[PDB]
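K.L.:
For reference, the structure I am asking about is given below.
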Amino acid sequence: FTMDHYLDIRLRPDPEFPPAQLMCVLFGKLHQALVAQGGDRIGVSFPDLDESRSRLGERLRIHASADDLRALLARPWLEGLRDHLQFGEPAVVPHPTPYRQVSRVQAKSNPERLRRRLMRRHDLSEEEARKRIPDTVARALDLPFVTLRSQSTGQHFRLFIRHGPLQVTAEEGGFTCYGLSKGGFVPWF
RNA sequence: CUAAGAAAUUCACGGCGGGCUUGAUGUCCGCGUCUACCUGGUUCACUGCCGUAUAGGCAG
């Protein structure tokens with residue numbers, strides 16, 4: 001109810017990639033721009049999120065402090081995207097901000113990794129380890145994912161993140177490693 | 001509400017003996033394929049990590 005400094009990031013189109021690859025590379029610029037930058041009370045907000053469309057966002061809405069956003073505008077590590085996307089300026093926030101939920105949460109929709117560690121620890125067989133794990137223990141989470149196709153697996157992958165409910169009261173807290181919610185809400189407008 | 005309505009084909013068996021198909025040959029001449037392109041499908045709604053219970057620092 002006190003962090004009223006926003007830092008928006010408008011996404012323009014480019015012919016060499018869609019918005020999903022720009023959201024993945026900008027996701028790397030956030031994991032290395034915040035995790036390799038510093039500042040716990042700096043979060044991000046995705047305003048084009050839709051759980052029925054599998055989208056991530058059509059315009060970034062950053063939320064930081066006064067100097068937490070006043071010193072990130074002149075970032076030479078924020079270059080490159082100045083030619084690919086567009087920027088803005090600082091603007092005030094309204095009084096009643098709705099308490100929304102946006103953060104990262106990893107789900108375990110695969111029993112093959114726990115079947116590998118369970119084959120190295122439990123000593124399961126083919127039919128005993130294959131039958132000790134039922135088919136209903138795995139599930140695909142249809143949230144807004146990001147194809148973070150980095151140098152761990154060569155093919156395209158998905159993204160996992162869990163959001164929170166909507167509310168009106170303010171409950172602030174410390175941001176996560178990617179500028180999300182982990183016990184503290186964020187405004188959504 | 002039908003050219004309506006109904007129905008046991010059964011049993012058995014030795015095909016078998018013999019043969020010379022041969023002789024001879026020219027497939028020939030000629031030919032313009034060519035211009036243009038973003039694979040990033042997800043070459044698996046994903047691949048290995050504290051709990052065989054959904055909680056994660058992952059190479060993402």
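Numbers run from 1 along the shown chain.
Structure method, as recorded: electron microscopy, 3.4 Å.
Cβ atoms are placed via backbone N, Cα and C, with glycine included.
Pasting the feature list from Swiss-Prot:
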type	residues	note
ACT_SITE	A:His31	active site, proton acceptor
MUTAGEN	A:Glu51 to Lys (Swiss-Prot position 49)	Restores biofilm formation upon phage infection, crRNA forms
MUTAGEN	A:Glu51 to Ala (Swiss-Prot position 49)	No biofilm formation upon phage infection, no crRNA formed
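Can you tell me where each of these features sits in the structure?
P.N.:
Residues within less than 8 Å, Cβ to Cβ, of A:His31 (active site, proton acceptor) and separated from it by at least 6 positions along the same chain comprise A:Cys177, A:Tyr178.
DSSP assigns A:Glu51 (mutagenesis position) to coil, not to a helix or a strand.
In sequence order, A:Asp142, A:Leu143, A:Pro144 are the residues of the chain that are 6 or more apart from A:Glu51 (mutagenesis position) and have a CB within less than 8 Å of its CB.
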